[PDB]
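The structure is given below, and queries will be raised subsequently.
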Amino acid sequence: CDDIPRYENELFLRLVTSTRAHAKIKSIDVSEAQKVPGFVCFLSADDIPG
Amino acid sequence: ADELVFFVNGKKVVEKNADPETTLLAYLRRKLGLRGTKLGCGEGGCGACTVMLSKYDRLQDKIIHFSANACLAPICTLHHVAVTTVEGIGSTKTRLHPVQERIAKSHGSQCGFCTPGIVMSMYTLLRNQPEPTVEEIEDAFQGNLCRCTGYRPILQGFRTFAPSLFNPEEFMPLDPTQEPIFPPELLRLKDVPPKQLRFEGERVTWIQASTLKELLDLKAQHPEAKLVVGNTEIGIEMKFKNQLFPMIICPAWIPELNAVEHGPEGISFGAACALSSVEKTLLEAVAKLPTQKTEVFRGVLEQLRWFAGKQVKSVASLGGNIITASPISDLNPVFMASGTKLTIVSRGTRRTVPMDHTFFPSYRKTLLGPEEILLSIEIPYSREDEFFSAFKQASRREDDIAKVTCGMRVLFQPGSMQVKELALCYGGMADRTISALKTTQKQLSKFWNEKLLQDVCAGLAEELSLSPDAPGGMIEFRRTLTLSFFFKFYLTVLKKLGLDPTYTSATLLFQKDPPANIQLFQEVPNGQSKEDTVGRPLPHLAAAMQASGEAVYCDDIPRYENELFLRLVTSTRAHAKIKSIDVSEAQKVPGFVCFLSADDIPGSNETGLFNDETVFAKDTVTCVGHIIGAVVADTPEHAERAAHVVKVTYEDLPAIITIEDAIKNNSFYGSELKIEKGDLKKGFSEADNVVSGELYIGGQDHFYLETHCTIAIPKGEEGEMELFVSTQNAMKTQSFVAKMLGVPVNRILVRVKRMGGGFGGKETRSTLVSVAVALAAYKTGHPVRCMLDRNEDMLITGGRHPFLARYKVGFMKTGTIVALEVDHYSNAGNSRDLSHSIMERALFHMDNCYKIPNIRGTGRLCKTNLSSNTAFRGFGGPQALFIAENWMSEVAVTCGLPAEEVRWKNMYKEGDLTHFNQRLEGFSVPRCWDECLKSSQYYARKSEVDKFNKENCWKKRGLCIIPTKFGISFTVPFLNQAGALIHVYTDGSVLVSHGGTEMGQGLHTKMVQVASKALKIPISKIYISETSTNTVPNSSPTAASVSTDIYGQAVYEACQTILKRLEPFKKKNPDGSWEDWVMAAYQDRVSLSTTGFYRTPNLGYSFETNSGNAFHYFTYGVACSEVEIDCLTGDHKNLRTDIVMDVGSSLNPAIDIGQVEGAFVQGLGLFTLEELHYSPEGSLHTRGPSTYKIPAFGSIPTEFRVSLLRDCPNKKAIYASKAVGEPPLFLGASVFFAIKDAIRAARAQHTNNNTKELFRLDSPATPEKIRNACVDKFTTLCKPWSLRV
Amino acid sequence: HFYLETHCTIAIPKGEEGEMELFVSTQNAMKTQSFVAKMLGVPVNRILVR
Amino acid sequence: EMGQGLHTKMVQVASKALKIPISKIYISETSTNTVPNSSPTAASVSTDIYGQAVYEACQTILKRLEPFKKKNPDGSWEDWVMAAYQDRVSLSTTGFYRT
Ligand SMILES: Cc1cc2nc3c(=O)[nH]c(=O)nc-3n(C[C@H](O)[C@H](O)[C@H](O)COP(=O)(O)OP(=O)(O)OC[C@H]3O[C@@H](n4cnc5c(N)ncnc54)[C@H](O)[C@@H]3O)c2cc1C
Ligand SMILES: Nc1nc2c(c(=O)[nH]1)N[C@H]1C(S)=C(S)[C@@H](COP(=O)(O)O)O[C@H]1N2
Ligand SMILES: O=c1nc2[nH][nH]cc-2c(=O)[nH]1
Ligand code: MOS
Ligand code: MOS
Ligand code: FES
Ligand code: FES
Ligand SMILES: [Ca+2]
Ligand SMILES: [Ca+2]
């Protein structure tokens, strides 16, 4: 799969995962992620169209 | 280097390293990933690249919006401009803009490749005028071309902004308050006064001058620097003439070059003012000022009506037109005749000079010094006793290069008819704009009278001479126009000084009546389910995505990061030995990867349908355009530049170019083809009359708006390769790529999503590109792609076969035919390809709709040093049908009988046998004919035509009604086969795959309609993604108009298997849904996957025995057309066309009427506008829309009526439908035969009174052929010692 | 599992009618296709898994 | 294919059933637009069930070629396949198996 050449406009996804076995998600803050060069977006449940 | 800062669809773009050679189109497509804007020509003629530009006007304190060609707009002209593309106005993902919704719902989009360009032309109009007039709407599209639709539905849908195929009450009204705002950041930057900018590219430096002082300093330091305003000349010079200007200055910002001053002698325009600004100022002047003051202004406006289109007029500068000094400038003759005043400046100098004959001393030069720039132009008020005309004649009225163009001015002594000043200035008659000074000088102090007319004509004939080797040719036509223009001026001036009423129309400037369009078709039965869409006018399923720019064509596929570009290296010689190839210059171009030739091929260099072609030339080239090799580079521009400097050394061989050359040299492919029935000798013996002649029909270029293109992806395993191809023939693409690689066919996957046009051009000739790009992917191990530039496409890929015919027809005094012999010769070019099958179909259509008891037709394929000719919509049919109607037209003239009576009395009857012994069953021509005669009011209009011809000396009308029949099936029996593959997924959604490809004809739409009816589920549950060789193998090319018939049956059969498998589940749960039955089948382990297959029964004609069925059935139709010719210029109007087409029970009357209108307009193009010109040495001159004129929006019949015949089920095809793709093209010949009728009226008037003369009119009947056939006192002005008595 | 190739997906959005082509390291192209379709809220016939 | 040689076994099966060399048979990939509604490759059963499905597809091809084989019994596989194509016989089929 990853040997397939990338498109010139191909982006890369990295999963954000829980560090807790069982918890409420109180908030998510992406304000530090946003400053990393080449950041495109943060996806979460609300972005799902279906 | 400065930052370039502009906006695209409201989003700021900061380009830190602008290259001055970068076009907006390349930037949009390759840097911003907005692939809705298309490349169709790269030369400003097609409008596929249209965008809207918006900027703040300093001098007007307002936001202005205008259209532009992105192919010619340098990004370096766009600092602080806002661009809007198709993606900026709407999308299927958000909401369509009214313009998008209406072109899609109106059936204005077929292949869809022109749709974004036409959307952006219409959008721009609406942003300037939210409630335009019908004339403003038509004028929006002077610079847009569509090959598919025949324009009628685009204009009728958009007319809504000023049973049924569409319902305008469904349409969302336009709401200008909801348009995207002008970018607020741009409106803030309007406050900061401009600064000089510098952009540095790989080869070119660009200075944007902010002030006049900066401009004059730069020109003093760099006198060689090219100014660029519009780039509509320099862009052509750089791209097509291999010119490199290392320094460019753009003075477009300078207020003095943009100023408009109303003075006492006239109106001054800055040299950077756009022609559209000039036009708007002069129109306002003509509305406000007295007639006598605006004579020159109205001359300028008349030329600007016919000057390119909106996109080019919105960016083209006055100063650019004047200083380019093209021999064919439409404005320089007007500026010269009027003595328009030119203000010229350099650092520390300024002068004003009236333009006169000395301003243009030689080819492309003016009397500016190298340090000088044109600052401003004053177009003069006309005086008392001063009159002006301006005239342009070209190949096509709209967006064309002048053949001849002029400005004419006369000044009389006060209150008199006595000439004080006369100026007749012409373009197109020399290497510069010229004045007929010798001629006009002899008339000073003469009076405006018949003797002055005769003297000026004889003088123009002597002074404006053309040697037989004049560039452009058409020597007799151009000389005639120079006189014919003066005659029009002469009569116009008599009227303005004050004519016989039969002379008045010669003085009228072009005027069209408003359009009238009626479509008639059959309502579906009262009881038919709403989910059964068969027989309903369902729009093309991709129409909305085509209108939004979301529809992906091959080059729109994103490139891989490691993807390379291929440029073909082609022969510049008709026939030569290749002695050496030197790549040493090419290897120096940055990003050069390799040069490929025959020796790089790992399998076979033998290719082509008959194995008689090279993949790459070896030892010899056999046409101009013959592919020798290919450059691969890191960008398309680097591939182009490197290919251009590959040096091939040739040794010329004797060349055979023309049909006559081939006949003389015995250069033919195979032996004569022949059909013979009855007894020719006895038939000619019985004949009252015999006419013999010869006829020629010119070729045709497909002009698919999307040119050929292939992406080849090498997988690096077992020879595997996946190709994305613009082709009608995925199967031959696969086998040809496999044969060249020397790998099994099972290693090669070809995928065809859609084509932006094919029209037969992509049935075989697409492999020329596919196999070269596949070799490049094989050799590099990288993805490679190539999309042909228009000029490469026209040169290399072939066209319709030119035909020469020798005919002999025996008939009775009644017009009844008793004998016919026709010898056909086709120009086949340098390989067989489909030439043999095309000649077979020509021979099968030499009868048209006429019973001929004694008949012999022969065919020869001429083998020539021209690109190989191929399939074109009609496939030999249109040539043979044209030859038929030409001798039929001559029988009616010879007999002195009305042509419709002679056609009717010769027509086949139900159950007759053709000349190839096939029985005509359901022969509907008689119903189409009687209905077309009635609804066209033919008889009443024939007397109106005769009345107009009596009342008009210099204009004539013609009327003709012709039938056609078209045999439906591949003439190659084994091609009449079709496969489908259908999957039902566990959600009940259906994926259909079939062997057919989509090129705009709505095949996938019809196949979805067919599957939805067969399965009894809504179309919403069925999808067709693409065509691919790993879903349906061994597919026939999408060709011969049979795709709906054969893929419809294969899909139908696959649906029946699915129904039979679900039957047990439907029975067990009769109240269930589709989804319940499908899930229950899945859970019971029943397969929801099947093939379908169809084999057309009872086909197999033999030329040896003249027996067996050639065709499954015939599609029939009738067309009546009326034209008006201008006997003095050769221009004509298409006034009215009525068509009645038998398409059986139409699966989709919107798509079928669209096929009839599209086909009819491509035929109209074939017979009246489209001409390819070649050097005596075999080099194509005509290689883009600038010189090859396809039908334009303004070309179509003004009243355009289409009816589909009612109550005519065809039991020989799927749901009682008939093939419609090709059959209607020949009906375009109705316009040709109406033009011939009109020319006979012109020749009765001024040539001779032989009412039975047979003058030869070849195809196409261009303005040259029409003007030259109208023999008169003018053609006559434009010798041997002894003559035997 | 310690498959030497970890999980991998390439997703290519075609931009037309919700169409997507996915290259996937999976034993279950069918559930990949129906799960991607369910999340997008498009019919399964729009999703190609290779 | 995950390393267990399923494609290898399916080529070996198709070669035996068709009586042609494995060199004439190729498997490129698995795709939802060629075979829909597939069970996951699992439970060790893929050779058993896809082997049956391939077998049955090969039996349909052989039945289609049979008239051409009987017409030209000394001909090659390639002669029979071209004769079938020219006679407008379909050389595409599904196979299926239900345990
Ligand atoms: C599709 C199409 C259709 C066309 N139709 C027609 C037509 O019907 N009739 C016709 O006559 N032309 C036609 N043209 C030609 C062209 O559009 C016009 O000549 C136009 O006026 C050129 O102006 P521009 O600003 O684009 O010139 P550019 O290409 O920007 O420059 C043209 C030349 O003028 C020089 N120049 C420009 N401004 C000045 C100045 N102030 N002082 C000195 N030198 C200057 C430049 O150095 C250059 O040599 C057509 C072009 C296209 C692409
Ligand atoms: N819009 C559009 N219509 C078109 C074409 C095309 O390329 N674009 N090709 C024509 C030709 S040459 C043929 S043979 C048929 C093939 O399609 P069909 O068999 O599905 O009618 O479409 C005709 N109509
Ligand atoms: O080989 C053929 N190719 C064709 N294209 N369109 C009609 C055709 C025919 O009769 N034969
Ligand atoms: O038969 Mo159309 O591809 S000329
Ligand atoms: O059944 Mo194997 O995929 S655990
Ligand atoms: S691509 Fe720009 S006008 Fe044709
Ligand atoms: S729809 Fe206009 S070129 Fe095809
Ligand atoms: Ca072509
Ligand atoms: Ca040929």
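Following Swiss-Prot, chain B residues are numbered 3-164, 193-528, 538-1317, 1326-1332, in order.
This deposition comes from X-ray crystallography, 2.0 Å.
Cβ atoms here come from the backbone N, Cα and C positions, even for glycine.
So Swiss-Prot says this about it:
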DOMAIN    B:4-91  domain '2Fe-2S ferredoxin-type'
BINDING   B:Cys113, B:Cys116, B:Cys148, B:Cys150  [2Fe-2S] cluster 2 binding site
DOMAIN    B:229-414  domain 'FAD-binding PCMH-type'
MUTAGEN   B:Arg335 to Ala  Promotes conversion to the oxidase form that utilizes molecular oxygen as electron acceptor. Interferes with normal conversion to the dehydrogenase form by reducing agents
MUTAGEN   B:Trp336 to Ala  Promotes conversion to the oxidase form that utilizes molecular oxygen as electron acceptor. Interferes with normal conversion to the dehydrogenase form by reducing agents
MUTAGEN   B:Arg427 to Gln  Promotes conversion to the oxidase form that utilizes molecular oxygen as electron acceptor. Interferes with normal conversion to the dehydrogenase form by reducing agents
BINDING   B:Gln767, B:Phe798, B:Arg912, B:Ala1079  Mo-molybdopterin binding site
For B:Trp336 (mutagenesis position), just count the other CB atoms lying within 10 A of its CB, please.
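Looking across every protein chain shown, the total is 22.
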Given the recorded positions B:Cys113, B:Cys116, B:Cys148, B:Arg335, B:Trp336, B:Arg427, which lie close to B:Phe798 (Mo-molybdopterin binding site), meaning Cα to Cα within 10 A?
none
Under DSSP, is B:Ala1079 (Mo-molybdopterin binding site) helix, strand or coil?
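Note: B:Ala1079 (Mo-molybdopterin binding site) is coil by DSSP, not helix or strand.
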Radius 10 Å, atoms counted are CB only; among the recorded positions B:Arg335, B:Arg912, which position scores highest?
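When each Cβ's neighbours within 10 Å are tallied, B:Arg912 tops the list.
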Please list the recorded positions from B:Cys113, B:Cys116, B:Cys148, B:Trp336 whose Cβ falls under 6 Å of any atom in ligand 2.
B:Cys113
Quick one: of the recorded positions B:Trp336, B:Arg427, B:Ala1079, which has its CA closest to the CA of B:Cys113 ([2Fe-2S] cluster 2 binding site)?
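It is B:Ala1079, whose Cα lies nearest.
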Any idea what the Cα distance is from B:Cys150 ([2Fe-2S] cluster 2 binding site) over to B:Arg912 (Mo-molybdopterin binding site), rounded to a whole Å?
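Taking the Cα atoms only, B:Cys150 ([2Fe-2S] cluster 2 binding site) lies 11 Å from B:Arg912 (Mo-molybdopterin binding site).
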Around the [2Fe-2S] cluster 2 site (B:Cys113, B:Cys116, B:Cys148, B:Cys150), what further same-chain residues have their C-beta within 8 angstroms of the site's C-beta centre?
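Counting only non-site residues, the set is B:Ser111, B:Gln112, B:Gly114, B:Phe115, B:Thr117, B:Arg149, B:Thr151, B:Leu744, B:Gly795, B:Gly796, B:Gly1039.
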Looking at the recorded positions listed here (B:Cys148, B:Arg335, B:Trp336, B:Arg427), whose Cα lies nearest to that of B:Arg912 (Mo-molybdopterin binding site)?
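Closest candidate to B:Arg912 (Mo-molybdopterin binding site), judged by Cα separation, is B:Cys148.
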Run through B:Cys116, B:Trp336, B:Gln767, B:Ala1079 for me and report the recorded positions whose CA is within 10 Å of the CA of B:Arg427 (mutagenesis position), in sequence order.
B:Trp336
How many of the residues that make up the domain '2Fe-2S ferredoxin-type' (B:4-91) does DSSP mark as helix, as strand and as coil?
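DSSP classes over the domain '2Fe-2S ferredoxin-type' (B:4-91) add up to 17 helix, 31 strand, 40 coil.
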Around the Cβ of B:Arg427 (mutagenesis position), how many other Cβ atoms lie within 10 Å? Please give the count over every shown protein chain.
23
So, in DSSP terms, is B:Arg335 (mutagenesis position) helix, strand, or coil?
helix
Starting from the Cβ of B:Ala1079 (Mo-molybdopterin binding site), draw a 10 Å sphere and report how many other Cβ atoms land inside it.
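So the Cβ neighbour count for B:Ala1079 (Mo-molybdopterin binding site) comes to 28.
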Among the recorded positions B:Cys116, B:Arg335, B:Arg427, B:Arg912, B:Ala1079, which have a Cβ atom lying under 6 Å from any atom of ligand 3?
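Listed by sequence, the hits are B:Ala1079.
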Just how many other Cβ atoms lie inside 10 Å of the Cβ on B:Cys113 ([2Fe-2S] cluster 2 binding site)?
29
If you measure B:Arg335 (mutagenesis position) to B:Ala1079 (Mo-molybdopterin binding site) at Cα, how many Å is it?
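Checking the Cα atoms of B:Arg335 (mutagenesis position) and B:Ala1079 (Mo-molybdopterin binding site) gives a distance of 41 Å.
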As a test of the contact definition, list every same-chain residue at least 6 positions from B:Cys148 ([2Fe-2S] cluster 2 binding site) whose Cβ is closer than 8 Å to its Cβ.
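Result: B:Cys116, B:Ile120, B:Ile156, B:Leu744.
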